[PDB]
Each structure stands twice: as C-alpha cells, then as structure tokens.
Amino acid sequence: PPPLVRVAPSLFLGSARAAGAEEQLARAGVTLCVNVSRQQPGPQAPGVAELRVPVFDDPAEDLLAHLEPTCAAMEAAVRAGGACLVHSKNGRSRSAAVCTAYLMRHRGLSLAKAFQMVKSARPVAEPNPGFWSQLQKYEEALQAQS
Amino acid sequence: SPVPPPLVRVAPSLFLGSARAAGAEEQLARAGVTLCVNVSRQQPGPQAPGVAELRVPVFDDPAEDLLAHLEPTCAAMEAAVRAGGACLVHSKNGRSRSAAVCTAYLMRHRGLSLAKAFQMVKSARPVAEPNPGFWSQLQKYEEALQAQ
Ligand SMILES: [Cl-]
Ligand SMILES: [Cl-]
Ligand SMILES: [Cl-]
C-alpha cells in the first residue's frame, strides 16, 4: 500500500488505498479520517472516526461549502491529541484542496504558503482549477474575518 | 424495530434519529440538515445530496469509548450550526449512542449542565437512555468541562 504522507504535524494526506491500512493509521496516530469522495470506502480501523465530504474531483462541485465545517472537525481532532488523514482516490486534488484549506484556516498560512507546504509533502498535489478558485474565495473570506 | 418518529427536534438546529431516519431524506431536507452524525460502526445514513456525514464508530456497548470522539464530533456539529445548518445525530435505536452525543454537544457548545442537557434530550425522545458506560463518560465529560 502507498504510504501516508505527513503534510504537517498531526496532518496526513493519502490516496484511497492508503486509508485502508489499519496499521499505518495506528502508527501515524490518526484519529479522524476525512474522506473527500462520494464512493471510495473509508477507514475500517477500530476507533478511527470518519468525516465524508461528498464531492467528485470536478470543478463543478461545491467544495467551498464544506471547508469551514470540515476544518473545524479536523482542528478539534488535533487539539484533542489526535491527527487527521485527508484522503481522496488519487491523493492529488480533493484531499490536496482540504489540506491547504485546513492550513490556511488553522495554521495561518496564505494559500500560497499553505499549498507549497502540501506540495513539498506531496509533489503531485494539484487541485483541479475549479477547486483552486474556490480556495482563493476561502482565502478571501478568511482575510475578511481576520 | 425502532421507536417512531424518524426525526425529533431536540433543540434549535439539533435533531435525533433512529435507524428509520436512514430513509427520511425529505424530512432532512425540510429541517435544513447539513451534517449527519452516524453514531455506529454498522448503520447506514440517509443518502442526502452533498450533506456531510461524520461516523463515530462505536457499538451500543458500555465498554465502547465514546468520550474519545466527542470533541471532533461536537466541533463538526457546531461549525455546521454556526454556518446556518442543522445537525442530525442518529443511531440504530435512537436511544443510547445518539442520545449521549446530543447531550455532549449541548454541554460543550450551548453551555448547559448535564442535568439540563439530558433533560432536553429525554424530553424530546422519552426513550432516550445512554447505557451506563456512556453515562459515566458523560459524567466524566461534565467534570472536564467544569474544570476547563
Ligand atoms: Cl497570512
Ligand atoms: Cl497549481
Ligand atoms: Cl453498529
């Protein structure tokens, strides 16, 4: 199975099969799995919670809606001592989008710095152009609250 | 077979469910639910379009550690409500696991005590009864919250 990639402390990214290995996630301390898909089956691991963000890897779909509620869940899981695994089918677009959204919202990065952080961990990271624009709107809105 | 209705309102933007809420997609949409909290290892949730689902994987068993999941669970629920949505917490019987999560959330994010939070749950769902293990964990949670 492909490894999990540690994006940042208590933050992991993976492809779909990487979320199936119960032993990796236990090794990584993963307590919450964010499954950014509509069909991929998520963790079976005893005691690993799962949040499903149901989107196709598709510039039409509205991933912007789910960012703030998904990020709140993840930050809570980390502040309580756990860690998060964000996965999609390829570990390239949807999971990349949520990870950078998390880093902007809770680690106070700009979209550029945050995404450079995801890329360094995961070179193939590439949100489709629709998501990439939704993340700029997230940044816009974050700036205005901040 | 589980006690009806499928959905009960426990508090503004907070609904409890039994298994029969798995086929109540229309009632969900009425109630503007934007997040389902499935508190089971094995139960299915409603297939509500683009509604997020959080699974809190525990059996209705006094040895299951629900306490460990309350913070990300309660945090997801609040963020959905703060965003203007509603939450549906559902378990198979709508009695133990979903009740205890509803109690927890009220304590954590609406500052209610454990006497008042559970009262609201029981009052909306008269059969509600977390198993003794879940009740101990809830008691433990109220102490952690009164200290913090
Ligand atoms: Cl900044
Ligand atoms: Cl890019
Ligand atoms: Cl179950």
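Note that chain A carries Swiss-Prot numbering, so the residues on display, from first to last, are 16-161.
Just so you know, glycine gets a Cβ as well, placed from its N, Cα and C.
Annotated in Swiss-Prot:
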{"type": "MUTAGEN", "residues": "A:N105 to A", "note": "Increases activity with phosphotyrosine; when associated with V-107"}
{"type": "MUTAGEN", "residues": "A:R107 to V", "note": "Increases activity with phosphotyrosine; when associated with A-105"}
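Taking a C-beta cut-off of under 8 Å and a sequence gap of six or more, A:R107 (mutagenesis position) has these contacts in its own chain: A:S30, A:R137, A:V139, A:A140, A:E141. Note on A:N105 (mutagenesis position): other Cβ atoms within 10 Å of its Cβ, all shown chains, come to 14.
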